[PDB]
Amino acid sequence: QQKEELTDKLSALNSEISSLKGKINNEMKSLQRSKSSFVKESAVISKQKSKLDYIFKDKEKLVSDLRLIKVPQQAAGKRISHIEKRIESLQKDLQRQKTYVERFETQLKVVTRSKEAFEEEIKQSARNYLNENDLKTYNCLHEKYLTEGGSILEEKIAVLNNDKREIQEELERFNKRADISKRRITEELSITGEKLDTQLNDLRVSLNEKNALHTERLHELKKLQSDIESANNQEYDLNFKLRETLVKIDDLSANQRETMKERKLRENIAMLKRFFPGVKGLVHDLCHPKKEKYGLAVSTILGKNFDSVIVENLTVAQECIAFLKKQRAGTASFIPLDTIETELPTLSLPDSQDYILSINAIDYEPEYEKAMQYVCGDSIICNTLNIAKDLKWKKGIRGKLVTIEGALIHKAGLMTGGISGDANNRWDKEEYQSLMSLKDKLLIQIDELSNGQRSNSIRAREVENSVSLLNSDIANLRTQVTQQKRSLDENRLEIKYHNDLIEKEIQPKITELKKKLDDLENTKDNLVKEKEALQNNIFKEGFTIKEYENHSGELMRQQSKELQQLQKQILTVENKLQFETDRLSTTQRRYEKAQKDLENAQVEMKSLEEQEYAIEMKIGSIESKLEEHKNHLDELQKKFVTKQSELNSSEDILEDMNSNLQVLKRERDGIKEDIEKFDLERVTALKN
Amino acid sequence: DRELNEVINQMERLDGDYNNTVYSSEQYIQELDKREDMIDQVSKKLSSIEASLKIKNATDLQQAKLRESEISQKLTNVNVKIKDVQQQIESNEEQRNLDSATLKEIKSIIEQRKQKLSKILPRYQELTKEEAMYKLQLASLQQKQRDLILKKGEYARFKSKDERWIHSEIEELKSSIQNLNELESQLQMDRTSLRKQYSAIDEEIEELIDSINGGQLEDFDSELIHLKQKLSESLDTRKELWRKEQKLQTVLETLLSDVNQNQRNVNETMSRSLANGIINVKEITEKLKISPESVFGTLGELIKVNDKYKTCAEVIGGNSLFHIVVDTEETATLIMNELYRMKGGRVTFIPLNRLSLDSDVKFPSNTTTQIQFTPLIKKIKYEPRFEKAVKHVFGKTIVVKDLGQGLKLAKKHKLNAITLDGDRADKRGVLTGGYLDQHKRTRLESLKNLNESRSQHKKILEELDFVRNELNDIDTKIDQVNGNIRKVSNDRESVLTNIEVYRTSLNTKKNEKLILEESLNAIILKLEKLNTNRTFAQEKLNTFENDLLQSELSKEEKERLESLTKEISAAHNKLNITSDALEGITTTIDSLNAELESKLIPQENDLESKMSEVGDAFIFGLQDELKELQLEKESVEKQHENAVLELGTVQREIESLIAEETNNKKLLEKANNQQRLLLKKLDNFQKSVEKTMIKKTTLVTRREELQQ
């Protein structure tokens, strides 16, 4: 009698000691949790400060990058301006050279013209160094001279006329030759200009070819980088498939947690059993699985009720369902003993074709064998798929017949098959780490994919630039072909002009030879005239000067014409000197413009260099600050990860302590209340 | 002894009070459960909104990075356009400075040249006066000096005298030599006629050359320019299509990732026994011959149900959601055998070739008192062709308002019964039921997500095909533009080569024709000289023959000779005086005239060069002004568009950040509230369990007391 009371008191004392220990542990855990919460608050505050600092640093870096990018545009503009200035300087140098050559030629021509003018003046000065009775004698003298040499005088006049005609032809040929020479000089100047243009075009074409080769190399490098990125993406996709197998193992562990939740619903049913009368329980342990033959088989077919529960009354089933609603327990299936009566009498043992029947292979007591024969129905088991098909398809009866390995045909003819090799696995805590590693790898792969997409966009831009460069190269090739055609035409024209000049000179040689022959004939005639004058001198004591009205007067007129021609040549030399002076003034203006442009280019280059140096210094300072901030943030992140792990461990410990405290409280309710009930029963007994 | 009865009644009253307290606690728990259901719905909505917000963050953040890159590219293009406009403005300023400077120089040169020309106009008022006189004097000398020589020759000829004439012999010279002159005239006839023929040929050649010199080249150049503009527009359209395709591909990849995540979430629910079965049946389906598309997938995607009772379906569906329908039984058997190293579990197949045992079913809904009863087939959208199978699954599954009525009708008629709230009953006598949380057969809910993902994948494939077609069209257009440009360049080069050959031929033929015209002028002068010589012969020798034909005396001849000598002396004096005055006037005037002419020659060349340069500069300046105006307008438009796009992107980013922060705060608050509600519910459940245990103990005690 009192022994039960003593045992209850001892159990209550033990439970109280355990509860005190659990309360002490819970207080310690609460203090640790408060400390961890304070540490986490400090850590998140520090992380927010670090994030703000990193955001400021990133904004500064973006500002610096934008400033540098604008610097790229300013540098491109400065490079274009410097290229234009260099082209202008090269043109100025080529000018200077050609203008100096022309000025030297003009100075030589002017010196020659001045020397010729001085010689002509000296000759004129040397050259510019006859009466009544004398005229009376000269009358007869000239009469005799004519009577003697009328034929000679006529021949001299004819020779003079022929010489005049030859001189006219010679001046015509000289004018033609001078025209050809001027045309040749103009063509030479045009050819020099075209050659300078062609050299500039060839340099531009060489630069364009070098740029195209560099761009092709860059595009090949970009394509190789894209191929390497694609290969790395395929490798990372294989690694991500492997990591998804680890995620699949984590899902299987969650499936094990789901099975544990199914286990929980069953001790809740057992609690109902302790609270409700005459309940049986689950059917898993109410079956015979020994002999290791068609053991799983029945379970497969009986799966719908294989996880169901047997209860006394359908009203008890409804009240249990109401209890489930009230206390949020779960869902299951109930078979009440007051409704099984429907199909008990199906206890036939017809021909089995020497095959095992379901009920034959199950352990039982009367109402459980009723329940199992009710649920099974016409369940039969066969040995092999071929045997099952022969025993099923060949017959006109359709039912739930299964094979030994699991293949089944439903009462409605659903042919089904399947068998799984189970792998019982745990290590959820290890999976927590594996899952985190897989997530980190996935994030890295996503970052790599974004980088590859950016690289692909850059490659597309480079391809467009290469297409534009190819179009520019085609245009340059067309321009070069046109320039070559123009140069060939100019060369052909120059060759034709040279041939024409050679032919004219060959003709001028014949003209000069004819003029020399005429001059020799005139000299012979003059010698004859001098002989006649000397013969007439026998009575004389002049004539060449007397007809200076005609001979030396004509000579002086010719000398004046030659002096006028020399003055015209001197004026042409003065005009050439004025042209040279104008070219020199233009070259001096070009020199001033080039000096101003060089000063502007130097100022722009100095400004660009200062801006680049400032940008580089700012970028280096920002990089150092960002590296320090990143190291600090990495340390803070490691500390936060450690704090999170500690918090998770503390939460697990607190959950375990709470579960233990709940178990102890339930025991006290099931023990302390049990002690009170025992005391009440003893008091009631004492009433007798 | 009735105190036991009083104690029993007191215990019954205590049990009634406990039941009333349990009812009050159940009302409180129902209020708390309504609050918790609202909180859980809000939490699910917030979790979906936060997943959508994170997906938007990633995807639209890549999109906003691309948009900011495009805006920066537009800003760089506008900066390059502004730099080109500044370069054109500097070029125009240099052109205007050159215009002003070279125009002051040209004005000074023109003033100098006009002063020289005006002096030379006065010089001509003087040079023409000097000329007239000089030409008259030269003509007189030719008519005097040559006349003097002729008179001297005539006197010499008359000096010879023979009484016993030679004139006849001279007549021969007058006849034969003149005849030879006539032969020379024949040479003139063969040369003047030849000269005229050559001139006609040269004129015809010049006309032919001028005909070619003249249209087609301008039209070809205009066509080439239009083709280049069209090619540029096509390239711009291709670039826009490339950007659109890149964005489409990025969003499609994001959608595919989301679909994979949803599929994984759905698979996380099913038992792996059948998950591995689904997997295996899949890779076998894509391995072996499934050309007739016999596989129809799971049951869920082939049927939809009205949401109002969706829960019911699922609870009555269960494993049946994963039924597979196949055309032929033999195919199912072969697939099952091909699972010959079976690594997966449960998997079912329903052949259509031998689909049978679907007995006809008649619904008693015709009568009354079935308003509470609702046939489920009335709420399902499905392909009619499978009705039998569907009927096997959800046909005979009935919906009832009361479980007792459901059991009564199940006994009356063999059909599976269930309630709208999920009290599933069995026709064979079993009963099922239990509490259900918000989690359910998400495969049907996830079936819609999978269908949407498949539709998005199909749309992405169509977009990729369209992008490939557009790229092919752009490549074809670029090739056509390049070919047209090459053909135009080749035609222009051929036309230019033909024109250059024609121009060289024209220049050569013009030089030849100028030489021929000079030769013709020389021949005309020679013919005039020959005619003058013939006239002089007929006047001197013929006249002498005629006169002497009718003396050896020269009285009148002597007087003529004396007069000729006097005239020769006078002519010599006059020629001396003339020559002197003419030479003086020439030295005075012609020197300056020639100097001015020479100065104007180089001055004229410089003026021509300056005028050509000025015209070219003016044309270039007009073209540059037009181009600068167009570029400024385009840059203004581009800047406005870029500013609008940047403002929109910034606003979108700010809104997204604000929404994310608000969602995070709401989620934290909801989590705290849910934790508090869960703690309260746990306390209430513990109190209810304690009350139930106390009630059970009281009932046991009352039964024990009543046993006596």
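Quick note: numbers on chain A are straight from Swiss-Prot, i.e. 247-375, 380-791, 797-943, in order.
Note that Cβ sites are derived from N, Cα and C of the backbone, with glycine treated the same way.
Over in Swiss-Prot, the protein carries these features:
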type	residues	note
DOMAIN	A:527-641	domain 'SMC hinge'
MUTAGEN	A:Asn458 to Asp	In temperature-sensitive mutant SMC1-1
Once near-sequence residues are set aside, which residues in the chain of A:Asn458 (mutagenesis position), 6 or more away, have Cβ atoms under 8 Å from its Cβ?
A:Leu719, A:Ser722, A:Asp723, A:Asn726
Please check the gap where 5 residues are unmodelled: Cα of A:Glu791 to Cα of A:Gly797, in angstrom.
9
Just to be sure I understand the break: A:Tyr375 and A:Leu380 bracket 4 unmodelled residues, and I want the straight-line distance between their C-alpha atoms in Å.
18
For A:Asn458 (mutagenesis position), what is the secondary structure state per DSSP, taken as helix, strand or coil?
helix
Please work out the helix, strand and coil residue numbers for the domain 'SMC hinge' (A:527-641) from the DSSP assignment.
54 helix, 15 strand, 46 coil
